[PDB]
Amino acid sequence: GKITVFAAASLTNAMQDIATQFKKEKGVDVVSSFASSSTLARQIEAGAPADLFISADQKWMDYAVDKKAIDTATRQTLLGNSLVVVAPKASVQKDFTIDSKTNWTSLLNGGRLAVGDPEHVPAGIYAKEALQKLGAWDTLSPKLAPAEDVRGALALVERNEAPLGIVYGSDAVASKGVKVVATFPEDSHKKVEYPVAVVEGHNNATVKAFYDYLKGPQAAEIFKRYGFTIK
């Protein structure tokens, strides 16, 4: 039959390849919707008939659980990731270090810093927490180029519409157009974690077999090659 997965936009390439292999080996079509985890959790609350939800943070899974929208016994942390700064591939921007004295103003040179919208996109929330911790937020908040999800922020940098952007380490792996120029210290922000859960009322043998496959070795291979860490 058919399975619908709502997945954080950073999972795009990994989930597409997983769906391909799952169809090949088991016959079932997996159709994913990719968007900010916030948008997808709100769609699920409203009644969108997703079978599985994978969030780029604990926050928006918590939100869907609190709304009684999730089969909570299935909830498990699946993946981790790093938070990075990226530049267009061709840019001459050097690697730099991120600390309380980083000269963000200098690095941007009058350009914007592409981010997932920090009002709700997990990549933006992680970014804001870090820049607040580091004392850079009041300097950088006027210079942001927010995006509907972390892949829209990635696309701004790819197109050299922003000279730097904050995206996940895995997003740099997926893109042929950017390179990593810095990594946020892990102690600057909450650990990046992706919970998966079956959506309430969607726990049937078909959906459950694909849920199990996500936690399995074929999926793990694909996730690792796309720059996710396996929990």
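Per Swiss-Prot, chain A residues shown: 27-257, in order.
So how was this one determined? The header says X-ray crystallography, 1.7 Å.
Placement of Cβ uses the backbone N, Cα and C atoms for every residue, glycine included.
Taken from Swiss-Prot, the feature molybdate binding site covers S36, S63, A149, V176, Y194, and the record attributes it to experimental evidence. Sequence-distant neighbours of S63 (mutagenesis position) (same chain, 6+ residues apart, CB-CB distance under 8 A): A34, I80, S81, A82, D83, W86, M87, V147, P148.
According to Swiss-Prot, the mutagenesis experiment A35 to C carries this note: About 5-fold increased binding affinity for perrhenate as a result of formation of an intramolecular disulfide bond with mutant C-177, which stabilizes the metal-bound closed conformation, but no increased binding affinity for molybdate; when associated with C-177. Under the DSSP three-state reduction, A35 (mutagenesis position) is assigned to helix.
Listed in Swiss-Prot is the mutagenesis experiment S36 to E, annotated as follows: Slightly reduced chromate removal from a buffered solution.
Record note (Swiss-Prot), mutagenesis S36 to D: Loss of binding to perrhenate. Slightly reduced chromate removal from a buffered solution. Significantly reduced chromate removal from a buffered solution; when associated with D-63. The unchanged residue is displayed. Around the Cβ of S36 (mutagenesis position), 33 further Cβ atoms fall within 10 Å across all displayed protein chains.
For the mutagenesis result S36 to A, the note given in Swiss-Prot is Loss of chromate removal from a buffered solution; when associated with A-63.
The annotation that Swiss-Prot gives for the mutagenesis experiment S36 to C reads: Loss of binding to perrhenate. Slightly reduced chromate removal from a buffered solution.
Quoted from Swiss-Prot, the note on mutagenesis experiment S63 to A is: Loss of chromate removal from a buffered solution; when associated with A-36.
Quoting Swiss-Prot on the mutagenesis of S63 to C: Reduced binding affinity for perrhenate.
Looking at Swiss-Prot, the entry for mutagenesis of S63 to D says: Reduced binding affinity for perrhenate. Significantly reduced chromate removal from a buffered solution; when associated with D-36. According to DSSP, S63 (mutagenesis position) is assigned to a helical segment.
According to Swiss-Prot, the experimentally introduced change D175 to N is described as follows: Reduced binding affinity for perrhenate. Non-local neighbourhood of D175 (mutagenesis position): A34, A35, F60, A61, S62, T65, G142, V147, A149, each in the same chain, at least six residues away, with C-beta under 8 Å from its C-beta.
The mutagenesis experiment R177 to C is recorded by Swiss-Prot, whose note states: About 5-fold increased binding affinity for perrhenate as a result of formation of an intramolecular disulfide bond with mutant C-35, which stabilizes the metal-bound closed conformation, but no increased binding affinity for molybdate; when associated with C-35. In sequence order, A35, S36, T38, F60, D197 make up the list of same-chain residues 6 or more apart from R177 (mutagenesis position) whose Cβ falls under 8 Å from its Cβ.
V199 to A, Y or W appears in Swiss-Prot as a published mutagenesis result, with the remark: No change in affinity for perrhenate. Taking Cβ-Cβ distances under 8 Å and a sequence gap of 6 or more within the same chain, the neighbours of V199 (mutagenesis position) are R251, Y252, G253. DSSP gives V199 (mutagenesis position) a helix state.
In the three-state DSSP classification, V218 (mutagenesis position) falls within a strand. For the mutagenesis experiment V218 to A, Y or W, the note given by Swiss-Prot reads: No change in affinity for perrhenate.
Considering other CB atoms within 10 Å as the measure, the emptiest surroundings among the recorded positions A149, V176, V218 are those of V218. Of the recorded residues, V218 (mutagenesis position) and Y194 (molybdate binding site) place their C-alpha atoms 9 Å from one another.
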